[PDB]
Amino acid sequence: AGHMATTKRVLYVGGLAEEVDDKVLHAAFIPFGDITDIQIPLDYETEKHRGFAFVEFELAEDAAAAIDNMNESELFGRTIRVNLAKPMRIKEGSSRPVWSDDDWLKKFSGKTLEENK
Amino acid sequence: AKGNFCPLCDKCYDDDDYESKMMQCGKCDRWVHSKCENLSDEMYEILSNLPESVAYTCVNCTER
Ligand SMILES: [Zn+2]
Ligand SMILES: [Zn+2]
């Protein structure tokens, strides 16, 4: 295993089933170290997530253990993905997210950069 | 209902809202301070700038 940086902030999670909630992400992410926040964004018409969420650790070292082990983990009968989410701090006050992992969140909305202005 | 304001604290629509990192809900018009939601500043900016199809909602459009 390995990573681009250790970080000390929030980290990304994906490949989740819509049945996943913060209680599933907490029980699966707590064995490497203490967690302090978890939130799941939802689709406005169904109140379900598209298999993507966020998690925050109380320690920087235990967050590096999450990306090193949970990236091979499985939930609800399907594989999941985990990675850093610090190198995507939004440039709010100058522009919207279009230059990092936050750009693929826009590609996830459905391309959208063909109308960005 | 649960009030047209942040139910997680006694603060209101006061002028301090600029550093309170406030956000509007996406299926109702209520505003909330993101600091009472235990959200980090970067965490707030992400879930605030998430797409119009999928995003975070207030304590009455979803349980948290
Ligand atoms: Zn508040
Ligand atoms: Zn709402």
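The chain as shown is numbered from 1 upward.
Using the three backbone atoms N, Cα and C, a Cβ is placed for every residue, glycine included.
Noted in Swiss-Prot for the protein shown:
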type: DOMAIN; residues: A:9-87; note: domain 'RRM'
type: MUTAGEN; residues: A:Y12 to A (Swiss-Prot position 9); note: Decreased affinity for RNA
type: MUTAGEN; residues: A:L42 to A (Swiss-Prot position 39); note: Decreased affinity for KMT2A
type: MUTAGEN; residues: A:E45 to A (Swiss-Prot position 42); note: Slightly decreased affinity for KMT2A
type: MUTAGEN; residues: A:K48 to A (Swiss-Prot position 45); note: No effect on interaction with KMT2A
type: MUTAGEN; residues: A:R50 to A (Swiss-Prot position 47); note: No effect on interaction with KMT2A
type: MUTAGEN; residues: A:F52 to A (Swiss-Prot position 49); note: Strongly decreased affinity for KMT2A. Decreased affinity for RNA
type: MUTAGEN; residues: A:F54 to A (Swiss-Prot position 51); note: Impairs protein folding
type: MUTAGEN; residues: A:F54 to D (Swiss-Prot position 51); note: Abolishes interaction with KMT2A. Abolishes inhibition of KMT2A activity
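Everything Swiss-Prot records as a feature, shown here on the structure.
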residue : record               : Cβ neighbours (10 Å)
A:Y12   : mutagenesis position : 20
A:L42   : mutagenesis position : 20
A:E45   : mutagenesis position : 9
A:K48   : mutagenesis position : 14
A:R50   : mutagenesis position : 17
A:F52   : mutagenesis position : 18
A:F54   : mutagenesis position : 22
What's the CA-CA gap between A:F54 (mutagenesis position) and A:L42 (mutagenesis position) in angstrom, rounded?
12
Subset of mutagenesis positions A:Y12, A:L42, A:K48 within reach of chain B (CB-CB under 8 A):
A:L42
A:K48 (mutagenesis position) and A:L42 (mutagenesis position), distance between Cα atoms, whole Å:
5
Proximal residue to A:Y12 (mutagenesis position) among mutagenesis positions A:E45, A:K48, A:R50, A:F52 (C-alpha distance):
A:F52
Which whole-number value in Å describes the distance between the Cα atoms of A:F52 (mutagenesis position) and A:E45 (mutagenesis position)?
17
Quick check: in three-state DSSP terms, what is A:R50 (mutagenesis position)?
coil
Can you tell me the three-state DSSP label for A:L42 (mutagenesis position)?
strand
